[PDB]
Amino acid sequence: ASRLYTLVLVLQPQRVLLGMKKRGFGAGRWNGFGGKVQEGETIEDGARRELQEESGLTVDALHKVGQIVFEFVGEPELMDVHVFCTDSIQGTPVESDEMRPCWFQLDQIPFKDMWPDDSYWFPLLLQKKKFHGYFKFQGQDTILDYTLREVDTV
Ligand SMILES: Cc1cc(-c2ccco2)c2oc(N)nc2c1
């Protein structure tokens, strides 16, 4: 009962790019860039497309860094989120009516205004670790339970 999604973090040695979504799912939080994977598209090509569509950047190499399954209690469909990072981009982030991108220094990551799971796995991403996670939410603000482990391959 799972649907594929991508999430891409643009992570340079001293800063990370995040976007504030204006509407829809996740509005009002900072997050990486991503969305649903399409019919006939690989997960990685989906990740590249969503980065490009939502941020305006052009990405060359993407690196798999994690997989997180999200459950919302009562909702049948699980979100199977494939997480990628890149430090090899072209262009400048573009603010649109849907998305406002902003660079953050690594010691000023805005965890209080991000999805609450990010506090758990972002520190792993920043230390170049790979991970498998599962988070069970009740509504959008409450983590009921979770698992998170480091892995050598995603
Ligand atoms: C429930 C949930 C979903 C997503 C998501 C959907 C599509 C891409 O990511 C999240 O992203 C983060 N950082 N927490 C998240 C929680």
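Shown for chain A, in order and in Swiss-Prot numbering: 3-156.
In case you wondered, yes, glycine gets a Cβ from its N, Cα and C as well.
According to Swiss-Prot, the protein has these features:
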- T8, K23, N33, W117, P118, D119, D120: 8-oxo-dGMP binding site (BINDING)
- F27, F35, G36, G37, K38, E52, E56, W117, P118, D119, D120: 8-oxo-ATP binding site (BINDING)
- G36, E56, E100: Mg(2+) 1 binding site (BINDING)
- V39 to E: Loss of activity (MUTAGEN)
- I45 to K: Loss of activity (MUTAGEN)
- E52, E55: Mg(2+) 2 binding site (BINDING)
- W117 to A: Greatly reduces or abolishes 2-oxo-dATPase and 8-oxo-dGTPase activities (MUTAGEN)
- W117 to Y: Enhances 2-oxo-dATPase activity and greatly reduces 8-oxo-dGTPase activity (MUTAGEN)
- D120 to A or N: Mildly decreased 2-oxo-dATPase activity, nearly abolishes 8-oxo-dGTPase activity (MUTAGEN)
- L150 to A: Reduces 2-oxo-dATPase and 8-oxo-dGTPase activities and increases thermolability (MUTAGEN)
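Features as recorded by Swiss-Prot, highlighted on the structure.
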residue	record	DSSP class
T8	8-oxo-dGMP binding site	strand
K23	8-oxo-dGMP binding site	strand
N33	8-oxo-dGMP binding site	strand
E52	Mg(2+) 2 binding site	helix
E100	Mg(2+) 1 binding site	coil
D119	8-oxo-dGMP binding site	coil
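Nearest neighbour of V39 (mutagenesis position) by Cα distance, taken over the binding-site residues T8, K23, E55, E100, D119: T8.
In this structure, the binding-site residues that sit close to ligand 1, with a C-beta under 6 angstroms from any of its atoms, are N33, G36, chosen from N33, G36, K38, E55.
Sitting within 8 Å of the Cβ centre of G36, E56, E100, and not among those site residues for Mg(2+) 1, are the Cβ atoms of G21, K23, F35, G37, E52, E55, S57, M101. DSSP assigns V39 (mutagenesis position) to coil in the three-state reduction, outside any helix or strand. Here the Cα atom of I45 (mutagenesis position) is found 22 Å from that of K23 (8-oxo-dGMP binding site). Shown in sequence order, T8, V10, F35, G36, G37 are the residues of the chain, 6+ apart in sequence, with a C-beta less than 8 angstroms from the C-beta of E52 (Mg(2+) 2 binding site). For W117 (mutagenesis position), the binding-site residues whose C-alpha atoms fall inside a 10 Å radius of its own C-alpha are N33, out of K23, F27, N33, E55, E56, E100. Highest local Cβ density among the mutagenesis positions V39, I45, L150 belongs to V39, counted as other Cβ atoms within 10 Å over all protein chains shown. Most Cβ neighbours within 10 Å among the recorded positions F27, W117: this distinction goes to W117. Long-range Cβ neighbours of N33 (8-oxo-dGMP binding site) (same chain, at least 6 residues apart, Cβ-Cβ under 8 Å): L9, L20, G21, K23, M116, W117, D120. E55 (Mg(2+) 2 binding site) counts 14 other C-beta atoms within 10 Å of its own C-beta, drawing on all protein chains shown. Annotation for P118 (8-oxo-dGMP binding site): spatial neighbours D143, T144, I145, criterion Cβ-Cβ under 8 Å with sequence separation of six or more. Among the listed recorded positions, namely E56, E100, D119, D120, the Cβ with the most fellow Cβ atoms inside 10 Å is that of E56.
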